[PDB]
Amino acid sequence: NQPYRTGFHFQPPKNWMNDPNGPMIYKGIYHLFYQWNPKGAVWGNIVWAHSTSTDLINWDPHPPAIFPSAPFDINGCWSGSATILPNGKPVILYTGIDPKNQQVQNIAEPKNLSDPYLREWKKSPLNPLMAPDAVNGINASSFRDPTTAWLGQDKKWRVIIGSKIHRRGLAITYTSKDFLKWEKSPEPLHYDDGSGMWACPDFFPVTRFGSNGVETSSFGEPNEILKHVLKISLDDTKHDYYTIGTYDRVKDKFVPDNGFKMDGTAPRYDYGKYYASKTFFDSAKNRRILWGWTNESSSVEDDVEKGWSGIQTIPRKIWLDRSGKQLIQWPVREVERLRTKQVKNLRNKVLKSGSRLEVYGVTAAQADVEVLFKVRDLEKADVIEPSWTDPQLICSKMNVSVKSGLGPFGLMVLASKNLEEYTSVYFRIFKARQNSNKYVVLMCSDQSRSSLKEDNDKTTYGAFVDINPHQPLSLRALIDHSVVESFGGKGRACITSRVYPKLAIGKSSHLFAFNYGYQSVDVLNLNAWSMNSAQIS
Ligand SMILES: *[C@@H]1O[C@H](CO)[C@@H](O[C@@H]2O[C@H](CO)[C@@H](O[C@@H]3O[C@H](CO[C@H]4O[C@H](CO)[C@@H](O)[C@H](O[C@H]5O[C@H](CO)[C@@H](O)[C@H](O)[C@@H]5O)[C@@H]4O)[C@@H](O)[C@H](O)[C@@H]3O)[C@H](O)[C@H]2NC(C)=O)[C@H](O)[C@H]1NC(C)=O
Ligand SMILES: *[C@@H]1O[C@H](CO)[C@@H](O[C@@H]2O[C@H](CO)[C@@H](O)[C@H](O)[C@H]2NC(C)=O)[C@H](O)[C@H]1NC(C)=O
Ligand SMILES: OC[C@H]1O[C@@](CO)(O[C@H]2O[C@H](CO)[C@@H](O)[C@H](O)[C@H]2O)[C@@H](O)[C@@H]1O
Ligand SMILES: *[C@@H]1O[C@H](CO)[C@@H](O)[C@H](O)[C@H]1NC(C)=O
Ligand code: NA
Ligand code: NA
Ligand SMILES: [Zn+2]
Ligand SMILES: [Zn+2]
Ligand SMILES: [Zn+2]
Ligand SMILES: [Zn+2]
């Protein structure tokens, strides 16, 4: 049986899944391709598997669209993106592995534009459109993951491909005026020395104030003020980072805001298990949607034993925060449809020092839970230790057993009856070292005690939240058997973790709200929703 298969998260019926590939919307239908091993629970024989939806939650299967069948992709069909041409026509640019094991860029387009499921795709015998050679001097073994392409104000298409040269990450930009003949621009859009391979790049605009998404090609109105986000997947650190800045269309370079740097010190989308992110414009609801890949935290032996590996996070809506400092993410509202009509609700309850409160009457391994925490006296908070800068290091140096003035308080999810197994998601509040009344809010996802099985990835994840602890603290968790997605400060901080409990499964799982800090905290409001399964394949 399968106690770790997700109820409502996207995953194939069996075996290895990888990056999300070319997400898009065509003729009112959502499309999601992905890297898949059609015959193994490890990486290998990789092809573009294909599924579709009308709500981004329930998915219908289709035979693999892009698979090795030609010289330009004979040894593999790696990640890529989908562009929607101004005439509504969709195209895919993807990385193929050639007879010499070189990473080359191939175009593919639909065979029957009237088929709204876009079942079969044809490849141009002119592929590769973009390839390494002796004159460009591009590293043949690191030249992959082409982005969604944008059209500039000089009627020329621009697209970037992630690469590297001697420990220098760079986003190589190409230009075309017909989307068939692509010439390499003399200089990259951006680069960074020190950070390794610049995998899964992404480049998209956002409005300075608003929740609504922006079309990729858009220059905006004469009244609408725009900023740009460059996102990259660092292969060295295995994380996804982004910076916010301005797109100099003259010099064709990306200039990050004052303070940002495009390396391992940039903001992340998710401070847990989260890789190879890709966005697309959803013209139906005028929103930008983020897809992310979460790989398995269990041993490889366990993966082949259960016969599958890798799930996809429930899609997030993304926009720019009012303060302009960071991006905000929130699970697409369609997921809220899976909530049972019945809803367990608790309000105005006081968790005193070293206390717990079980949430009764919910399917505790497949649920959605939202908490509001009110702190009583803010000057009871401890002052942050001078050289405490890495939020992940705070959460691992001091577990739930080590107490602060304020914190740990939050949720204990996927928990056994007598608490032999629990995954804790909590807050800690410190005073900042500054002269003013500034506070540091910490959000941890501790999975050191998450499973009795010894050889699982027990790594603890951590993040700072940009919220004011004068106001009530917001925490949300989507729980799905082996995956939990934690959301702090209304999507200002996101943590995904993977848990494989030996006791806390299905009927036997529990849910707790807790507090181990010196001072008691108020639970202003608490709502738990049992979650229905989704029709995915
Ligand atoms: C796909 O999934 C696999 C499996 O889940 C992923 O591979 C594993 O990745 C994780 C990291 O994400 C690694 O697991 C552990 O790594 C930890 C590294 O040790 C540090 O952990 C904390 C900070 O990161 C911190 O508590 C600790 O500090 C202590 O030591 C420091 C000196 O090093 C120093 O600051 C102090 O002395 C302090 O006491 C460490 O810095 C750790 O928990 C374990 O060591 C463990 O290795 C593994 O490397 C990976 N496991 C495998 C299977 O290789 C993989 O990333 C995923 N891939 C993708 C694409 O997402
Ligand atoms: C081009 O990229 C390849 C692939 O990363 C580099 O070769 C790797 O070098 C690293 C050393 O850090 C080692 O892991 C292996 O020796 C190589 N990996 C594989 C699987 O090929 C190569 O050094 C790069 N060359 C240049 C000039 O940038
Ligand atoms: O399917 C390959 C696809 O995955 C990415 C990012 O997840 O890279 C992974 O696979 C590469 C080839 O095996 C590895 O070099 C790399 O370490 C790993 O992250 C994309 O780069 C690629 O398109
Ligand atoms: C394309 O798909 C449409 C709609 O499903 C179908 O009617 C038609 O036969 C296909 N086009 C051709 C002529 O192959
Ligand atoms: Na594209
Ligand atoms: Na939404
Ligand atoms: Zn359907
Ligand atoms: Zn990609
Ligand atoms: Zn790391
Ligand atoms: Zn000290």
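The numbering of chain A matches Swiss-Prot: 48-584, in order.
According to its header, this structure was worked out by X-ray crystallography, 3.0 Å.
Even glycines carry a Cβ here, placed using N, Cα and C.
Now, the feature entries from Swiss-Prot:
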ACT_SITE  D66  active site
MUTAGEN   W63 to L  Loss of activity
MUTAGEN   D66 to A  Loss of activity
MUTAGEN   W90 to L  Loss of activity
MUTAGEN   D282 to A  Impaired beta-fructofuranosidase activity but enhanced 1-fructan exohydrolase activity
MUTAGEN   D282 to N  Normal activity
MUTAGEN   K285 to L  Slightly reduced activity
MUTAGEN   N342 to D  Reduced activity and glycosylation
- Item | Annotated mutagenesis positions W63, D66, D282, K285, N342, filtered by Cβ under 6 Å to ligand 3 | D66, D282
- Note on the structure: Quick tally, other C-beta within 10 angstroms, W63, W90; top of the mutagenesis positions is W63
- Distance, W63 (mutagenesis position) to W90 (mutagenesis position) (CA atoms, angstrom): 6
- Query: How many other Cβ atoms are found within 10 Å of the Cβ atom of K285 (mutagenesis position), counting all protein chains shown?
  - Reply: 13
- Item | Distance check against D282 (mutagenesis position) for the mutagenesis positions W63, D66, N342, keeping those with Cα within 10 Å | none
- Query: Any idea which of the mutagenesis positions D66, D282 has the thinnest Cβ neighbourhood at 10 Å?
  - Reply: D282
- Query: Under a criterion of Cβ-Cβ distance under 8 Å and sequence separation of at least 6, what residues of the same chain contact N342 (mutagenesis position)?
  - Reply: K320, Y322, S356, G357, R545
- Message: Can you tell me the CA-to-CA distance separating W63 (mutagenesis position) and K285 (mutagenesis position), as a whole number of Å?
- Response: 18
- Task: Filter the candidate list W63, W90, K285, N342 of mutagenesis positions, keeping only entries whose CB is under 6 Å from an atom of ligand 8.
- Result: none
- Whole-number Å distance separating the Cα atoms of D66 (mutagenesis position) and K285 (mutagenesis position) is 13
- Task: Please report the DSSP secondary structure of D282 (mutagenesis position), reduced to three states.
- Result: coil
- Would you mind sorting out which mutagenesis positions among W63, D66, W90, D282, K285 put a C-beta under 6 angstroms from ligand 1? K285
